[PDB]
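Asks: First the structure, which I've put down as structure tokens, then a few questions once you've had a look.
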Amino acid sequence: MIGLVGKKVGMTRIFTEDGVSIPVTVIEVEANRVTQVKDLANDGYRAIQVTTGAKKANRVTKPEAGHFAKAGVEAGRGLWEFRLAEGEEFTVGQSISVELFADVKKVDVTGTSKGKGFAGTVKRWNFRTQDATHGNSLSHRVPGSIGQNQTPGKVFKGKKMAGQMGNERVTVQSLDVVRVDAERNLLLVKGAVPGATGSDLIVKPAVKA
Amino acid sequence: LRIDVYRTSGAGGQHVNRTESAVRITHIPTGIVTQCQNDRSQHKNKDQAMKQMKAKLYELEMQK
Amino acid sequence: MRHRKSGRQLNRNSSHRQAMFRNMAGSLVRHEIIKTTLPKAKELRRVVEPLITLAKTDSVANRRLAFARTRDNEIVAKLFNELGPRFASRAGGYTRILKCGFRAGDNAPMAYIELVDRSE
Amino acid sequence: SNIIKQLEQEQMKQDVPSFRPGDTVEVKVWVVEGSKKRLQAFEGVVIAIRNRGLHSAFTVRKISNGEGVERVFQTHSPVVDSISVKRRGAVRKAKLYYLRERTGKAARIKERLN
Amino acid sequence: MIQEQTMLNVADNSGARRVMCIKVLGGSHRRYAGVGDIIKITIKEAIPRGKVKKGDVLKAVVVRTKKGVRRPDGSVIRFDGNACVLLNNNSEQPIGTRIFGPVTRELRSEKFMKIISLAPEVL
Amino acid sequence: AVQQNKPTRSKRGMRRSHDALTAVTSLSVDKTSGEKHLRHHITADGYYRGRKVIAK
RNA sequence: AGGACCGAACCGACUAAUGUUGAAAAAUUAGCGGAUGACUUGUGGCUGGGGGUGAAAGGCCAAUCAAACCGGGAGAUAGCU
RNA sequence: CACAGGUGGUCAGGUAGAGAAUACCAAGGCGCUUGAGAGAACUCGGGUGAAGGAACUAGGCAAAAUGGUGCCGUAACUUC
RNA sequence: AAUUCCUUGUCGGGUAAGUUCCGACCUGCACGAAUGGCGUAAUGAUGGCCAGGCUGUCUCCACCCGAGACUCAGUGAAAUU
RNA sequence: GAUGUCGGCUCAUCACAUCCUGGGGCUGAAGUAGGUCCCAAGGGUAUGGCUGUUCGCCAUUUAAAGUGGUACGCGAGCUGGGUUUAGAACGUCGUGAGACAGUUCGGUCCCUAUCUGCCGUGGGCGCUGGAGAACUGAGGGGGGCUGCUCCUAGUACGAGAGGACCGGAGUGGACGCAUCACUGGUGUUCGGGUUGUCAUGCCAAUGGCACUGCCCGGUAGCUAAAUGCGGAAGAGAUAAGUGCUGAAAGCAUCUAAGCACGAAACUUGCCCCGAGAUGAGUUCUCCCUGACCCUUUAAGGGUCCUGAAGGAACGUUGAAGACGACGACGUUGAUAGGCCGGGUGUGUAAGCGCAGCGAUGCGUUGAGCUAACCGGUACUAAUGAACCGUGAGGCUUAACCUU
Ligand SMILES: [Mg+2]
Ligand SMILES: [Mg+2]
Ligand SMILES: [Mg+2]
Ligand SMILES: [Mg+2]
Ligand SMILES: [Mg+2]
Ligand SMILES: [Mg+2]
Ligand SMILES: [Mg+2]
Ligand SMILES: [Mg+2]
Ligand SMILES: [Mg+2]
Ligand SMILES: [Mg+2]
Ligand SMILES: [Mg+2]
Ligand SMILES: [Mg+2]
Ligand SMILES: [Mg+2]
Ligand SMILES: [Mg+2]
Ligand SMILES: [Mg+2]
Ligand SMILES: [Mg+2]
Ligand SMILES: [Mg+2]
Ligand SMILES: [Mg+2]
Ligand SMILES: [Mg+2]
Ligand SMILES: [Mg+2]
Ligand SMILES: [Mg+2]
Ligand SMILES: [Mg+2]
Ligand SMILES: [Mg+2]
Ligand SMILES: [Mg+2]
Ligand SMILES: [Mg+2]
Ligand SMILES: [Mg+2]
Ligand SMILES: [Mg+2]
Ligand SMILES: [Mg+2]
Ligand SMILES: [Mg+2]
Ligand SMILES: [Mg+2]
């Protein structure tokens, strides 16, 4: 089933009558406007091109403006694609609300993660640090060894090294959606999603179930 | 018999550190264990610690 | 990691930095315009302008408060009695950043920090 | 953030008494017992006040049977039924974590009657 | 949050005073134990006349934690130190009868029902 | 932490391809007088946006 | 009274950590030992290499010591490289 | 080497303090001849860390803690 | 035992568990009486072991402040090849 | 004209001759529990005590505590306990210097990475008029573990003691991803306390230094011990194995003919990177629609003219960031700093009057102050502008507007 794109308002908790705190994520799931419906006949496969937010009429670039004009709707802050299930038909000049996500009980949220910068071997890959004391000479937070010796000769591809962590679109999956708000364009889901306040989020339904 | 080899405890540079010369023999149903790390060769020790193992087995059988 | 960690450190230790700010602000108050490094100038904005705002409110407690960050007995007076009527009908915006060039000895981006009401 | 604030405001408790730190307060808590919900009284000293809007919390300190009990209650929860203050505390302090080691006569603080 | 080598005060009247945890029981590589969890302990301080003797190994259940135990509503219940009740190795039930101090809502199940009945205060 | 062979002049040249500076695209012009200056930095005289602000 | 004690100057040098194309051909930093004595230090003086001196480590004898440095034998010799 | 080292003697200002310790200051000198940024890992010198409390490790190495003056008090052993 | 190879000797204490330690046994490979034997208060930057305390040593690392490392301008190495 | 040795650490990785998980055969497999044998390497595979040890032994665990390879991996990654120097001592042997796979105490571990590799990350250029986008997915990687308890049932067995099945639920532990709402941690740009001190003419009130002077707190943010999630559910072709029907060989046969199942292996399904996948894919959208010459008449050289899309570069910046890069704004603007209204932390600021000898307290007053919070508001600056970028797009065939 098709997803819907939102934006992080932040975190909050639901106090229930029974007495269970539910750490709900508040996502500004706005009027997701259709720009293009991809198909099998000419394009190749089934997908939907969606847009969310608002961009200035003066700031928006000419080809992008043209594209928007062709579609027949106002410009947002980016474009996102969602793979269609066999049995869903949508128009070009259309806007999708949070009404579609009223039926589902679980969702899978993709988001641009908090950019950890140049993470060290310990912070990136959850390494044990070497001894802080006990003779250790300038090695406390370092990888230690990387390879073996003369036999492998090289160091293996995809090895756990210090480098860029975060700043990457990643999914947290099977998250329990608690409340659906169509009046003020909100989505309320149990748990925590990637990104900061104002991070443009990608909310897919339960592909796991 | 259960025959197991390991490193000799102590001094000898690169040589003793890199030998499995020391041997321990354990009798499986009994639980009596005889070790030796005397001679340089594994093979002398194996037969000396077996000779010792045999001796100890006799004692066990003599004592029972 | 400096996620939303505002306040440019400017190499110096914290107390030293504070002292510099105190001095810098005083200088600004005195001379109406001071030639300085751009980041330094920027940093100065978020201590001197607040002090100016404080001065705008004329009272003994305010004066006492000023006698800390700004420190000087004459500078404070200038802020209160002369710079008070200077800025009366303007919310914030007491400072003006105008870049000039580079500090030739080390090639440092130089900017003139000044009080907005400079001309008169 | 504004939307979040709005959400909080209607969910927040409208019947919270203005309670000081150091106060001798009795907290009626809705404890579960088998299936039926039961009220339990926990009378102690206010040693911390956290104020976050909806996520506001308060720490209660009393010594039970010998061992001291620190219990943080979420202020905007339906579980906490009654905030019943008896006698106020006369301190010039908010978060009184020195009571964690203070026992006996040293545990008793001056009474605020202002 | 009890672990290995951790000293604890005795909650019951079995005949012990200070008890040191030697194993966090119930799973591989297990390190942290909250309330209502079984940990293998040794007795290091004993009351002269008691059922349990110094240097005895036995399993025991966690009753109070200084770290603090959580409710579903997010409320935490801290305690002044860390305390435990001493259990039998085979039957998996308490040795002592008189228990001093408060217990927890997380403690109460089939095995520790008796313990909760015994205890004067439950939190 | 030392070279094992001598690297070429070629290699060095290749390395230096990025190390070469970026030239300033164009000068900025004062509208009133016609003074050529750096971008967002003031003129030699003290003019800025067709207005003299600094005497020095 | 103290080859007393704690402890600065002073004298050392136990431990770490740094530094190891060093700030430095042995140092810094934090600690550590002695600190009225078999103390420590300045100024001058003597002892000379199979010799000196040595609370003795073959230690020290000008960043060199199981026999200093320099010049000479001397282009030693080198079945070795 | 304009080298964090090595070099003997004379002078001893204020308050605190047993003190030439240490602490701010007076006299008097200096800011240590590259800076300017930014604010990754990592290294260095540190600060603080929930719960534990040596489980670390070869070894409590390091670190932490202890620490002052008066008063009370003080064991085995002892060459008293 | 600073000596015991066999040996982590055997027994006891200490520990949940102790090749270390302390006590003892004695079968001293190969102690031993001024190349002293055996005791011994005090002393030790002495060796080993244990207990309390104390703690980021560690579980398990987290953050923060500084000097670098990173960018710019300035000057400008080296080992090595 | 140098191959650092054991061990520990930190990272591992491959190998199956699999320790467990998992599938299966046999059993002297009633059942649990097993034993063994065949498959099978996706993942997991202990903390301590003693010892320098690996080993081992023990304590406890655990679903299990695999055996190995990898210079018995890994010292230009750490340690240096063992060992392999120089001191010393013991036993011992030696007349002696000294020596011992005898013991014992003490004893410098250097290297700023050129290339390959790797981790990330850019720039140039390419993909053929030029852009701005949206994406497929060639491929690659990550992740792939499980226990315990309850329900079915004290029932399928079983003299009995006892206690058995597939399947589902709960629910943990270790690991990974995400995050801050909670609990905290931190917080030297916030408040308050206090010791010493010096300075502000002096009282007050402040400030400076003292590791932030030492503390008690604590905002944003990062962050775990926190709390959400995740191991997928499953789905294909399978391994040993299990078969089905069925010949050579009138029996008979998992097979030569067809057809089913069978693990965590493998192809997909989940997440991510990813058309430099040069085989460079597709789709949407925009933009530039000019005249003349020259020698060799041509993918030739140009000349003027034009500058579009767009881009930088700058400036402001960002929960992006080592540096590019990436993302948001450039007056139509909340882009940044400060401001105004609100919110958080701290605990009645100072002045004033009162009481007390005075310290001090009282009232004044939950009082003033408050980073990075939130919302508003152009107060200042980010202005006019220029620069690169260009000019309706090549050759050969063919399906058609007009077959
Ligand atoms: Mg470790
Ligand atoms: Mg070292
Ligand atoms: Mg070193
Ligand atoms: Mg270090
Ligand atoms: Mg190596
Ligand atoms: Mg090779
Ligand atoms: Mg600097
Ligand atoms: Mg003396
Ligand atoms: Mg020193
Ligand atoms: Mg002494
Ligand atoms: Mg000679
Ligand atoms: Mg010659
Ligand atoms: Mg100099
Ligand atoms: Mg001094
Ligand atoms: Mg603590
Ligand atoms: Mg260990
Ligand atoms: Mg240990
Ligand atoms: Mg120490
Ligand atoms: Mg024993
Ligand atoms: Mg003995
Ligand atoms: Mg002798
Ligand atoms: Mg004699
Ligand atoms: Mg004799
Ligand atoms: Mg021990
Ligand atoms: Mg701690
Ligand atoms: Mg196989
Ligand atoms: Mg090796
Ligand atoms: Mg090694
Ligand atoms: Mg050694
Ligand atoms: Mg090294």
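If you're wondering, the header gives electron microscopy, 3.5 Å.
Cβ coordinates come from backbone N, Cα and C, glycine included.
Swiss-Prot lists E:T97 to A among its mutagenesis entries, and the accompanying note reads: Reduced RsfS binding. Experimental mutagenesis at this site is recorded by Swiss-Prot as E:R98 to A, annotated: Reduced RsfS binding. Among the mutagenesis experiments that Swiss-Prot reports, E:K114 to A is described with the note: Reduced RsfS binding. Under its mutagenesis entries, Swiss-Prot includes E:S117 to A with the note: No change in RsfS binding.
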Asks: Helix, strand or coil at E:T97 (mutagenesis position), per DSSP?
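Replies: Its secondary structure by DSSP: coil.
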Asks: At the Cα level, what's the spacing in Å between E:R98 (mutagenesis position) and E:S117 (mutagenesis position), rounded?
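Replies: E:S117 (mutagenesis position) has its Cα 11 Å from the Cα of E:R98 (mutagenesis position).
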Asks: Return the residues near E:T97 (mutagenesis position) by Cβ distance under 8 Å, restricted to its own chain and a separation of at least 6 in sequence.
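Replies: Those within reach of E:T97 (mutagenesis position), by Cβ under 8 Å and sequence separation of 6 or more, are E:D12, E:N13, E:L118.
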Asks: Name the residues of the same chain, 6+ apart in sequence, whose Cβ is under 8 Å from the Cβ of E:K114 (mutagenesis position)?
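Replies: The answer is E:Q93, E:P94.
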Asks: Around E:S117 (mutagenesis position), how many other CB atoms lie within 10 A of its CB?
Replies: 10
Asks: In DSSP terms, helix, strand or coil for E:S117 (mutagenesis position)?
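Replies: Its secondary structure by DSSP: helix.
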Asks: E:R98 (mutagenesis position) has how many other Cβ neighbours within 10 Å of its own Cβ?
Replies: 11
